[PDB]
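Working notes for the structure below.
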Amino acid sequence: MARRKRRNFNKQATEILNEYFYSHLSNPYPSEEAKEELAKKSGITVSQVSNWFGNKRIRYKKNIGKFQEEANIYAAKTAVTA
DNA sequence: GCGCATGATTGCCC
DNA sequence: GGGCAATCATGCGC
């Protein structure tokens, strides 16, 4: 296993969490039902979501314009699965 | 054969 | 307290 790096949020959680993340940027933290739906949808646990999300904003500040266009990309696909 | 891609561990933060 | 914030090992691939 080792210390850490990824392993947790699989490719499923990432696609899911980001899409929703780009909706609460100004609030880089899910909600009770959010961490529930997310964690259910993704395959993680509530607390992990708040963990994942927090990191998304950070990485954002690194390549702003990269996340902007993405934000629109993933945004339009928010009506997918629930 | 070492490193390049990605989040997790850790601490700060005004 | 919650959220934000680098820095690194971990993975997987180059």
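Every residue number used here counts from 1 along the chain in the order it is shown.
Each Cβ is built from the backbone N, Cα and C atoms, and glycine gets one as well.
These come from Swiss-Prot:
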- A:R6 to A (Swiss-Prot position 237): Slightly reduced binding to NFIL3 promoter (MUTAGEN)
- A:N55 to A (Swiss-Prot position 286): Significantly reduced binding to NFIL3 promoter (MUTAGEN)
- A:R59 to A (Swiss-Prot position 290): Slightly reduced binding to NFIL3 promoter (MUTAGEN)
Check: What same-chain residues, at least 6 away in sequence, bring their CB to under 8 Å of the CB of A:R59 (mutagenesis position)?
Finding: A:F67
Next item on the list: Could you check the mutagenesis positions A:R6, A:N55 and say which one's CB has the most other CB atoms within 10 Å?
Entry: A:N55
Check: Taking just the CA atoms, what is the gap between A:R6 (mutagenesis position) and A:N55 (mutagenesis position) in Å?
Finding: 12
Check: Which three-state DSSP class does A:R6 (mutagenesis position) fall into?
Finding: coil
